[PDB]
Each structure stands twice: as structure tokens, then as C-alpha cells.
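Engineer: Structure below; questions to follow.
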Amino acid sequence: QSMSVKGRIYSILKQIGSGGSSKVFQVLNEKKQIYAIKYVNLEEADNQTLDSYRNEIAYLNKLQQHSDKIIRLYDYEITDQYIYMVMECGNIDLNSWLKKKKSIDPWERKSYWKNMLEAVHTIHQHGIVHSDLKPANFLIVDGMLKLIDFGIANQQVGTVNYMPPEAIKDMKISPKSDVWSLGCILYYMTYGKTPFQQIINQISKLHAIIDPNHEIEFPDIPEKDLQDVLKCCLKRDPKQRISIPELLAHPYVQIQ
Ligand SMILES: CCc1cccc(CC)c1NC(=O)c1ccn2c1CCc1cnc(Nc3ccc(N4CCN(C)CC4)cc3OC)nc1-2
Ligand code: NA
């Protein structure tokens, strides 16, 4: 069927995403251009939730100017009952793309890493720490990764494999928390698994993540600089962990 957003009509092609009280659709407009529309049902949303949604939308809209590695938001319509967000349509998200992948071109890997650093660096410059980065948060669009969201709105889901030690100990969050998560993503793109994927029991997995006696294996590989990045991102002490500005000057992303 169909949808109107700010007095413009969009034909639905198919659903491509879901999240409790939200759906994402591939759609075509009047000019037969393709877009993604994110729909959010507001019926059962408390005031804090509603405010978390408005806040994420405002940052997405603002950070449009600041980096092309953040997904495009062209328009939106917001009422008491719903939100419609007209966004860039991507080819596919990074989690799905990696899951149907035997191995990765080192060049493609390096190029995706750069994109991830750029996007996350950008949000950090505006005071935002995402704190739940996973491959699902990145969208492949025209051979590029774009960050889809900022971790601000309330709510594969609840996965613990990318969660840094300091997030587990809380019961503090800094930009370094996102570096760990990014490091888990790159480690996955390098070795085909997250660093604690072996441990099936979640409580053991949590205990391994915070245990400095538990050594994370970094098997040798051709690219020594890649191995070094992974070691530097996956320091349990956030004050010992490499920062994003430092990762952008690392030989892994700069050399050749
Ligand atoms: C993790 C981020 C997040 C946080 C909170 C709420 C949502 C909404 C569920 C979301 N997810 C999103 O907003 C999503 C999920 C997918 N997309 C978005 C935002 C806009 C968007 C734009 N293009 C796409 N392209 C796209 C992604 C995956 C696929 N898939 C390929 C087919 N396969 C079976 C898996 C899904 C196909 C696509 O386009 C054809 N996806 C999204
Ligand atoms: Na979010």
C-alpha cells in the first residue's frame, strides 16, 4: 500500500527492519526515487521515551551537515500518534553482510574501519557516546559504511559481545567505551568471531570481559598493524585504551 509524509506520497516496496513498535520500509516516491522510511508507533510511549526519540531525531538532523558517514535523513513527520522518517536507503546492514561472508578483502575491511571511525568520531565531537555499537548499527551504502543511530532513543538485541568492561562494572561511560565496541567489530571482521564468542554462558562471558587474568587471543596474521589496532582497542582499562583521534593517525588506516 502507501504512505504520506509532509504531503508527499510513498509507495511501499517491502519491509527491511523491525524494533518493538517501529518498522523500516523500502519505498518509492512520486519521482520513482527509492528511500527508506522508518515508522514509529507512539501510542504506548511514556514522556521520557518520547523525549529520547525527539532528542535522537534532533541530533540526526543536526549532524547531517557534519559528516557524510552518518545516514541521510531527508524529511520527517511527527505527531502524537506516530513518527515517519524519510531516510537514505542502504544496500544492506553490516551485520547481515558479514553473516553471509566467508572472508573479507583486507582493503574492504580497512575502508569500512575508516568509515566507522569517522562516523563515531563525529558523534563524539557533539558530546554523544553511543555505548551500544554493534555491526547492526552500520549501513552499507554505495560501498560505504554509515552510522544509522546514536544510541539515544530508548531500546542481536541486548547482545553482550560488544560490551566494554566499564559498562559491566557500573552496577563510567566515556568515548573510550565506543572504542572497545569498535574493536570488537574489527576483531570480528578480522578473525570471524567476537573476542568472547566462545563462552556460551552469559554470566561467564560477563566475568571473562572484566577479568584481567583472562587473556584475549590475537592469532598472528599478515597485517601486523591490524593486530596492533585490535590490541590497542581491547585494553580493559579505558585510560590505557587508544582514543579515536589516535586511531585515525594509526598506520593501519594511513599507510598505503
Ligand atoms: C540498529 C538501528 C536501529 C535502532 C533502533 C531502531 C531501529 C529501527 C528498527 C534501528 N534500525 C534502523 O533504523 C534500520 C534498520 C535498517 N535500516 C534502518 C535505518 C534505515 C535503513 C536504510 N536502508 C536500509 N537498507 C537495508 C538494510 C538491510 C537490508 N536487509 C537485506 C535483506 N536481509 C534479509 C536483511 C535486511 C536491506 C536493506 O535495504 C534493501 N536499512 C535501514
Ligand atoms: Na537509537
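First residue shown is number 1, and so on along the chain.
Each residue, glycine too, has its Cβ placed from N, Cα and C.
Copied straight from Swiss-Prot:
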type	residues	note
BINDING	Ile16, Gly17, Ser18, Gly19, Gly20, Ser21, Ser22, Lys23, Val24, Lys38	ATP binding site
ACT_SITE	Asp132	active site, proton acceptor
MUTAGEN	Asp149 to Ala (Swiss-Prot position 664)	Loss of kinase activity
MUTAGEN	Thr159 to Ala (Swiss-Prot position 686)	Loss of kinase activity
Engineer: Restricting to the record's ATP-binding residues (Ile16, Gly17, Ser18, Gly19, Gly20, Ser21, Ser22, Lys23, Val24, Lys38), give me the longest CA-CA distance in Å as a whole number.
Structural biologist: 14
Engineer: In whole Å, how far is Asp149 (mutagenesis position) from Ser22 (ATP binding site) when you measure between their Cα atoms?
Structural biologist: 14
Engineer: Within the set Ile16, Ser18, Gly20, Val24, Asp132, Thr159, which recorded positions show a CB-to-ligand 2 distance under 6 A?
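Structural biologist: Going through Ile16, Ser18, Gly20, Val24, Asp132, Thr159 in sequence order, none turns out to be close to ligand 2.
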Engineer: Let me know the most crowded of the recorded positions, choosing from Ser18, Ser22, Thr159 and counting other Cβ atoms within 10 Å.
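Structural biologist: Checking each of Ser18, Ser22, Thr159, the winner is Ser22.
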Engineer: Taking the recorded positions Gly20, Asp132, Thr159, which residues show a Cβ-atom distance to ligand 1 below 6 Å?
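Structural biologist: Checking each Cβ against ligand 1, none of them comes under 6 Å.
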Engineer: Who sits close to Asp149 (mutagenesis position): which same-chain residues at least 6 apart have their Cβ under 8 Å from its Cβ?
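Structural biologist: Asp149 (mutagenesis position) has long-range Cβ partners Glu56, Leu60, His130, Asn137.
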Engineer: Within 10 Å of the Cβ of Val24 (ATP binding site), how many other Cβ atoms can you find? Include all protein chains, please.
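Structural biologist: Its Cβ shell of radius 10 Å holds 20 other Cβ atoms.
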Engineer: Where 11 intervening residues lack coordinates, what is the integer distance in angstrom between the Cα of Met171 and that of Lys172?
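Structural biologist: Flanking Cα atoms: 10 Å.
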Engineer: Return the residues near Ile16 (ATP binding site), defined as same-chain residues 6+ apart in sequence whose C-beta is under 8 angstroms from its C-beta, sorted by sequence, else 'none'.
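Structural biologist: The answer is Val24, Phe25, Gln26, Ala36.
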Engineer: What whole-number Å value do you get for the CA-CA distance of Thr159 (mutagenesis position) and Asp132 (active site, proton acceptor)?
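Structural biologist: The separation of the Cα atoms works out to 9 Å.
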